[PDB]
Every structure is written in C-alpha cells, then in structure tokens.
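What follows is a single structure, written as structure tokens, with notes after it.
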Amino acid sequence: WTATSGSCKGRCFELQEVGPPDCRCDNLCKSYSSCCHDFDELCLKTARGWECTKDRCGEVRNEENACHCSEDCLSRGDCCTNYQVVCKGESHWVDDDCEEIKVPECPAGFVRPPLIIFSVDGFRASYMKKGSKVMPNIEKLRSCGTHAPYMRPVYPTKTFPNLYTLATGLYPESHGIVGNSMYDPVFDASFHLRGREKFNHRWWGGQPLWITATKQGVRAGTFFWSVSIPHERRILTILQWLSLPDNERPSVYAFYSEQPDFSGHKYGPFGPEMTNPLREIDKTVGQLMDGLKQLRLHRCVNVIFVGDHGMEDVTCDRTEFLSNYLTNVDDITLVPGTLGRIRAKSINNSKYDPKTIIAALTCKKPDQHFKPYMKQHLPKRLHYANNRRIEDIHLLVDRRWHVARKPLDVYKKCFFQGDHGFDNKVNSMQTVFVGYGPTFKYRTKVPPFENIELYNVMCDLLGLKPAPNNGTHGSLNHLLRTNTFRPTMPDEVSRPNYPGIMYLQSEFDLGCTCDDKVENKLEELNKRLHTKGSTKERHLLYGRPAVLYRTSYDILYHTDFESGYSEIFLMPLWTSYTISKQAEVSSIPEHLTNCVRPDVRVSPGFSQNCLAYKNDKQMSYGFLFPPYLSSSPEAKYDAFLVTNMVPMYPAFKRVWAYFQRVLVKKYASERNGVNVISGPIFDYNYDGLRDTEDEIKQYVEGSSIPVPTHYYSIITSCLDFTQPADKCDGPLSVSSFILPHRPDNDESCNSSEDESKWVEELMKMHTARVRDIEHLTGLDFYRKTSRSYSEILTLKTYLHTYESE
Ligand SMILES: *[C@@H]1O[C@H](CO)[C@@H](O[C@@H]2O[C@H](CO)[C@@H](O[C@@H]3O[C@H](CO[C@H]4O[C@H](CO)[C@@H](O)[C@H](O[C@H]5O[C@H](CO)[C@@H](O)[C@H](O)[C@@H]5O[C@H]5O[C@H](CO)[C@@H](O)[C@H](O)[C@@H]5O)[C@@H]4O)[C@@H](O)[C@H](O[C@H]4O[C@H](CO)[C@@H](O)[C@H](O)[C@@H]4O[C@H]4O[C@H](CO)[C@@H](O)[C@H](O)[C@@H]4O)[C@@H]3O)[C@H](O)[C@H]2NC(C)=O)[C@H](O)[C@H]1NC(C)=O
Ligand SMILES: CN1CCC(NC(=O)c2ccc(Nc3ncc4c(n3)n(C)c(=O)n4Cc3ccccc3)cc2)CC1
Ligand SMILES: Cn1c(=O)n(C)c2nc(Nc3ccc(Cl)cc3)ncc21
Ligand SMILES: [Ca+2]
Ligand SMILES: [Ca+2]
Ligand SMILES: [Cl-]
Ligand SMILES: [K+]
Ligand code: NA
Ligand SMILES: [Zn+2]
C-alpha cells in the first residue's frame, strides 16, 4: 500500500527514498507504482520541449516549461542545455577544439571533480568506428580523452549481470546476479526482468559504488531511472543536482540509456534502422556536455562513457531445440536463448538424471550449435560456477544462435534480428570504454581490459577505498593522469627449502624402474653446477614465483628446468623452462619409454610411486618439463625424475603430449623463444581459488597423490619479438591456459581425429589470464622483472583471445 495523496512539491527527484506508505518523488517511484499524485505534473514537465529558441531568450520565467531560457535560469540551474548557445552566442561543446585538461578547473566549493557514468545498453565496440560519422560528441570524448579499442564484458553478456559487475567489480557468481532470469533454491524464489521479486535486496550481493561512496561520506545520485522518464529529463535532473549547495550535492552520478540495445534487438547490430538510435544517443551526450559547459563544469567532471555488452545477428530460424535431442523434454526446465541453463522440472522426480541429459546433448549432430557442460567444466576464464543460482547443466551457445526447449516456445511465446548473452570472448559481444576529464589521460589509447576492473578506478576517481572485488587494483593505472593506486607486491608466506643429495637410490621402494645405469671429470663438475642452479637465470626469467600460503616445498634445479616441488601435494606447484627459437625437439628414446627415476634430493616419503599408477587402471602419468625438449641426451634423464611426474588420464595425455611435442616449439619459433611455467591446479569446489588439501576429492588409487582438476601453462616472451625471450629489454607478451584435466575428450567433437585437428582449438577455448592462475594456485608470478609493477599487473590481467580483428 502507498498513500499517494501526499505531494512532490519541492521534492522532485529527491535523493533519499521515503518508505511506504508515504508517497515517493524519486527517480524510481514509477517502477514501484508509488509516485505521489502530482509527480507527472510537477516533476515530468514537457511543455515547450527541450531546447531554447531565439524567441524564448530572456523570456519571463514560466514554471510549467520543461526547461527555461529566462535570465534567472543559470542561478536556478534549470536552463535548457542549449541556452547559452541559442541566447548568449556560445558554441556547443562539440564545436570547440579540445584542449588538454591538466588540472581540474572546478567552481568554488567543489571538494573533488564529480564523476558521471554515462552507460549505454547494447553499444557494440565496433560502433565507435562504424558509426563515427553520426556521433560527433562521442567521437570528441573518445579522441580527446582516454579510450580502449574495446572493453570485455562478463559472462553471460546480458544487461543485469554486466551493469551490476560495473558497479561492484565482481564476477556475477560473486555478486549473485547470474542472469536476467534466476531461480534461487534456498529462497525458493525467482528473479525476473518484469515484476517485483527483483526489488528485494537479497538478490544483490557485494557492495556497489553508490553504497561504497555513501559509507565513506561521498554523496551519490541514484543510478537507476524509471524507463518512462525521457533521456532529456534524466540529463536535466543530473544537471540540477549539480547545482545543489556543496553540502547536499552528489559527487557521483549515473545515466543509463536503453538504446542502442532496444533497436539492435529489432533490427540487428548494423540494420539501417540503427543509425538513428546512434544519432540520438550522441545528441544526449551533447546535451550533457553543453549543460556541463554552461555550469563551468566541462573541465572539472570526469565522464565515463561505457557499454554493458555488444549485439550479434540472431534470428528465429537459427534456434536449436532440445526436443530434437532429448526424449524426456517435459521433465526439464530450460533458461533459453543465447545460453542454456537446465534443471529438473520437479525435485520430486528421482528418475531425472543429469549425466544422461548431458550425454544426449553431446556431439549428436554434425554442426551442433551449442555444447553442454557441467558448470565446473566451463572454461575457468568465464568464472561462472560458484553460485547456487547457476544450474549444474549449462549450454554454451554458438554466436548467432539460440537454444530453446521446443519449437512452440519460439513461435507461441520472426520478431528479432539481434541478441547477446554469448561467451564474453566473442567479438560482437565486446563493448566500449571512454574516460574524459582532468583525472584521465589526454588523447591516449589503452589496450582492451575487462569491465570488472572499472570499480577500482571509479573508487580512485572519487578517493574511495574499494570494497573487496575481482579487479586487480593498479592494473588500470595507465588510464589515469593522477590518483593512481600504488600497490606493493604481496609478501611471500612460505620460504623454499633447497635440498642437496640426501638419499641413496636403494632407500626408495617406489616400484619405478629406469634403464639409466650406464657410466667423467670434465663433465661431473658440470652436472653438479646445474643441480646447484647454474642455468637458473636462463630458465627462471622473471624470478621464482612467490608462494602466498603456508606450505612445505623445495626448489629443484636442473640443466633444462627449475621447479618448486610441494612436499604436501607430492608434485611441483610450478615448473619453469625456457625454449629458444633454435631449440630442437627430440623423441623419448625406446629404452626410456617407461623410465621413472628416484630423486635423491627428495625423501621416498615425499615422492610419488609408480606402483600406484600401475594399480590405478584409470590414471596414468605425464611430465611437467617435457622430455622432448631436453637440451642433450644426458639432460634428458632429469625429465624422468619422479619429482617431474604428475597424474594424467590417458585421454588428457593426448592433449598434453601434443602441447609439449608440437606446440611449445611452434610458439618458440613464432615468438622468438618462450619461457614456459606449467603446473597443476586443484579446484574441486569450483570457486576459482586454490584448494587446501582437505578439499581434494580424488587421489591416484591407493595413494596420497592428489589428482589435479586442471593443468596450466604461462607462456611469456618479448613483446618486441625481434628480441629473444631470454634477452628482452622491454615489455613482455603472454598467453596462458587452464586445461580441464578430464578422463575423456567428450568436450572436443573431433577428438577421434589427429591432435592437429582439435587440440589447439581446445586450448584456445581454455585461454586464461595469469591472474586466474594466481587465484587457482596461491602463486604470484613475475616477481623480478625490469618493468613497473602496474605494468606487470596489466600483463597479469591480459587474456589472449584468439578472435580476429
Ligand atoms: C572475487 O571477489 C570476491 C570478493 O572479495 C571473492 O569472494 C569472497 O571470497 C571469500 C573467500 O571465499 C569470502 O569470505 C568468506 O565470507 C564468509 C562470510 O560471507 C558473508 O559476508 C561477506 C562480507 O560482507 C559477504 O560479502 C558475503 O556475501 C555472499 O553471500 C551472500 C548471501 O549468500 C550473497 O548475497 C553474496 O552475493 C555473496 O555470495 C557469494 O559468496 C559466497 C561465500 O561467502 C558463496 O557461497 C556464493 O556462492 C557467492 O558466490 C556473505 O554474506 C565467511 O563466513 C567465510 O569464512 C569461512 O571460511 C573460513 C576460511 O578462512 C573458515 O576459517 C571459517 O570457519 C568459515 O567456515 C565456516 O563456514 C563454512 C560454510 O558454512 C563451513 O563449511 C565451516 O565448517 C565453517 O563453519 C569466508 O571468509 C567472501 O564472502 C567472498 N565475498 C563475496 C562478495 O563474494 C571471490 O573469491 C573472488 N573470486 C575470485 C575468483 O578471485
Ligand atoms: C527488448 N528489450 C530488452 C531489454 C529490456 N530491458 C531490461 O532488461 C532493463 C531495463 C532497465 C534497466 N536499467 C538499469 N539501470 C541502471 C542499473 C541497472 N539496470 N542495473 C542492473 C544496475 O546495476 N544499474 C546501476 C548502474 C548504472 C550505470 C552503470 C552501472 C550500474 C536495465 C535493464 C526491455 C526490452
Ligand atoms: C599488453 N599486451 C599487448 O598489448 N599485446 C599485443 C599483448 N600480447 C600478449 N601476448 C601475445 C601472445 C601470443 C602472440 Cl603470437 C602475440 C602476443 N600479451 C600481452 C599483450
Ligand atoms: Ca543490456
Ligand atoms: Ca577451490
Ligand atoms: Cl539469463
Ligand atoms: K594406470
Ligand atoms: Na570427443
Ligand atoms: Zn538486450
């Protein structure tokens, strides 16, 4: 109940929302059905439209007008945005040359440059170039300020998850808004775009920027506008708020536009009908900048122009139907469209079986346009699993396609030509970022970055301490002229041991054998030097990784590689080696095919054993440093040490062997040498964070050897590839992956073919940021480079995408 008989007199777009049954006058009252009786009359004036005309100049103030052109309007803060241009001979902001804003030029009373976030729905990255002719204001912001060629959204590339990620710095799995539609089994409640459940604060986790600001004494405009409030009125309202007295005036504001998304759904991303919506958004930007210029705020305010996601061509005819795969389609609930989420229709149906649903959906049709996954098997880069609102069964849908349950859903629920929600690596899903203002750099292009990073920067812009989030604070320092955040590297928690030779061969009873007993002083001093770290500078190029948790581990040196060997997990946490462009690939000699050798530096009690692998009929083993890349026949023996062995399903060994035999050498010739760091990951609770030992769900049979859920590699070289990886003077280049350690290759539909036809495609799907690997391992890489730390943080957030240009 709302007693709508109160009045909005002197309260129009009030900042503190009042509680029922008192009537509301705030920018959200329409959405709640709660505005006072006179809200439209008082607050949503439209008379005479939005622009001054020559004949309105110096008019007598008429309070009925949408905006004003009377002499008193500047001090009332409610002129039409074009007032000074029509009536005082001023120029539009877009018509002025740009001039560097070296310092904030703010009116007296402003304690800090205000921040205005101008968010646009569905604004695909390529619109900046393709629509440039029709967006002069946006183009001026972009060319004069700081811009990226695109900004990566989060998955799913839908509105609610992305706008709330922008506000919180959090992955959707952590903030809880995991789609536009959701079922929470604990609440037993559904969240929908339409209706009232979505207003309940229990859906919305983390701490959004407006709450962060408020808690720290920085006032915020409200970030949500009821859909029927026209854009011109939103802008006018922001500009009025900016004329409040110092003690009442917010420092942070948001504008949101439903366009171009609204039209993009109807006409497709590049439909000829899209030109007008882009012109109209540009006009809105121009109104804001002219309004800021009138208020003398145009060289004071930091403006962020940012999109939530892009838009792809999608039509009704490109729909896969689950009824073409499943016989039991009526026993499931699907969240449909550009992604699929499946659960049981009824919790009382014990006949329902996710394993058989996944199998009926796996590689069933030659050009199948979706791929089923258990959520924990989705590419780790999506960070889309650790939330009870995310169903166990997920469908990754090919770009340009939809999935639906049955054909009747698509014609009894062609309209649309555009949609979005696909994998956030897809080019059509990328969106925009421009920052303009005293705190952003002048005419500066920055590399693409992820939207999870922006919260930290918006907090920096406002002098706020960010709440804990998924950005890497400092990785966007290069966007900013000042207010940088200067982090220090995390402290190492565990120091390594450096074991020497401590055990005789006969102390080991591991069931391992090797044909290696075949007997020099010219060469004996050499092997000793190599075991003491003499080649370490070649193979450990960026210092050893730091271990950021409490554990027992040993550094092991060898001719061709260095490792940090965990006495707790019985295998390396990391293995580091450099492969030059000149390196040769050799084979594993016949006599060494099943060779595993005790490591006399490491006790039998802290070693794996070969018998466990013999006895485990499902599990085999592989090596972290590959024997194929040994530098000499003698060095090759090191690669067969029991301390370089890791457990691997045979199906995964297909993937791993091709990576190690073929791809590493390929990358070394392409990139002019690579440094490789490889290791295991254990994430049995799919939270994106390193498991402790008591979280491990699977061991090699009859042993305490834990089975990794994933294997990673970080492949680093010189950004200037005219320099070899091991003699690089400048910035680095990186690519990484986190490969799921699976007992089948069901994910890869072409896997009965030669690894040259499917392995590299698999690895590209599982591309990763170094930062993802850090979270998953508790390691901190690139500790000793000649680069600035902020630069290394940017490098750690880099994702090599494998999308065209
Ligand atoms: C991305 O960034 C984020 C933000 O930094 C990272 O997420 C953080 O990770 C932390 C480590 O997992 C985690 O810390 C835990 O907090 C528990 C208290 O949680 C509440 O309070 C905070 C603070 O305000 C709040 O943010 C939380 O909000 C979550 O939950 C609400 C309600 O469900 C949601 O609305 C909201 O969206 C958010 O949900 C997300 O996180 C939860 C987990 O907290 C997930 O379950 C959800 O799926 C969702 O993703 C909470 O309201 C605290 O109780 C924990 O302490 C336990 O563990 C310690 C180990 O130190 C142990 O010593 C304790 O004994 C304790 O264990 C006990 O409870 C166990 C479970 O019942 C039980 O098994 C034991 O036997 C013990 O009894 C823990 O410290 C922090 O909450 C989140 N924060 C957020 C916002 O998500 C995220 O990791 C980053 N991602 C990556 C990949 O890096
Ligand atoms: C065919 N059509 C398809 C799309 C349909 N429409 C919708 O689904 C819709 C409507 C209105 C809004 N509005 C909205 N405004 C501000 C938001 C916000 N959502 N969220 C989630 C935030 O966090 N902030 C705060 C903020 C503001 C600015 C930046 C960051 C965060 C969203 C989506 C209509 C039909
Ligand atoms: C910050 N940064 C950047 O601007 N580029 C262009 C980068 N590229 C890479 N990696 C990379 C990897 C494989 C190949 Cl073949 C080429 C480049 N890492 C970091 C990068
Ligand atoms: Ca959207
Ligand atoms: Ca984990
Ligand atoms: Cl959804
Ligand atoms: K075996
Ligand atoms: Na297969
Ligand atoms: Zn949309």
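We number chain A the same way Swiss-Prot does; the residues here are 51-463, 468-573, 576-591, 617-886, in that order.
For this deposited structure, the header notes the method as X-ray crystallography, 1.8 Å.
Positions of Cβ are set from backbone N, Cα and C atoms, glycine also.
Following the DSSP three-state reduction, the secondary structure of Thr209 (mutagenesis position) is helix. If you take the C-beta of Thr209 (mutagenesis position) and look for same-chain residues 6 or more apart in sequence within under 8 angstroms, you find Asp171, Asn230, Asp311, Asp358, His359. The active site, nucleophile annotation in Swiss-Prot covers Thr209.
The Zn(2+) 1 binding site feature in Swiss-Prot is assigned to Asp171, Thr209, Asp358, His359; the stated evidence is experimental evidence. The 10 Å shell around the Cβ of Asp171 (mutagenesis position) contains 22 further Cβ atoms across the protein chains shown.
Feature annotation from Swiss-Prot assigns 1-(9Z-octadecenoyl)-sn-glycero-3-phosphate binding site to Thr209, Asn230, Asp311, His474.
Marked as 1-tetradecanoyl-sn-glycerol 3-phosphate binding site by Swiss-Prot on the basis of similarity to another entry: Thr209, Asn230, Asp311, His474. The Cβ of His474 (1-(9Z-octadecenoyl)-sn-glycero-3-phosphate binding site) lies under 8 Å from the Cβ of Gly172, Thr207, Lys208, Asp311, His359, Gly360, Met361, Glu362, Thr388, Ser482, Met483, each of which sits 6+ residues away along the same chain. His474 (1-(9Z-octadecenoyl)-sn-glycero-3-phosphate binding site) falls outside any helix or strand according to DSSP and counts as coil.
In Swiss-Prot, the entry for mutagenesis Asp171 to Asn states: Abolishes lysophospholipase D activity. The structure shown retains the original residue. Secondary structure from DSSP puts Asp171 (mutagenesis position) in a beta strand.
Record note (Swiss-Prot), mutagenesis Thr209 to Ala: Abolishes lysophospholipase D activity. The unchanged residue is displayed.
As a published mutagenesis entry, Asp311 to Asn appears in Swiss-Prot alongside the note: Abolishes lysophospholipase D activity. The DSSP secondary structure for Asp311 (mutagenesis position) is helix.
Within 10 Å of the C-beta of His315 (mutagenesis position) we count 18 further C-beta atoms, all protein chains included. Under its mutagenesis annotations, Swiss-Prot gives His315 to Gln the following note: 20% of wild-type lysophospholipase D activity.
A simple way to gauge crowding: the CB of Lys430 (mutagenesis position) has 28 other CB atoms within 10 angstroms, across all the protein chains here. In the three-state DSSP scheme, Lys430 (mutagenesis position) falls into the helix class. What Swiss-Prot notes for the published mutagenesis of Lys430 to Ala is this: Impaired secretion. No effect on lysophospholipase activity.
It is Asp358 that, of the recorded positions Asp311, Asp358, has its Cβ surrounded by the most other Cβ atoms within 10 Å. With respect to their backbone Cα atoms, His315 (mutagenesis position) and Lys430 (mutagenesis position) stand 29 Å from each other. A sphere of 10 angstroms centred on the C-beta of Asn230 (1-(9Z-octadecenoyl)-sn-glycero-3-phosphate binding site) encloses 17 other C-beta atoms.
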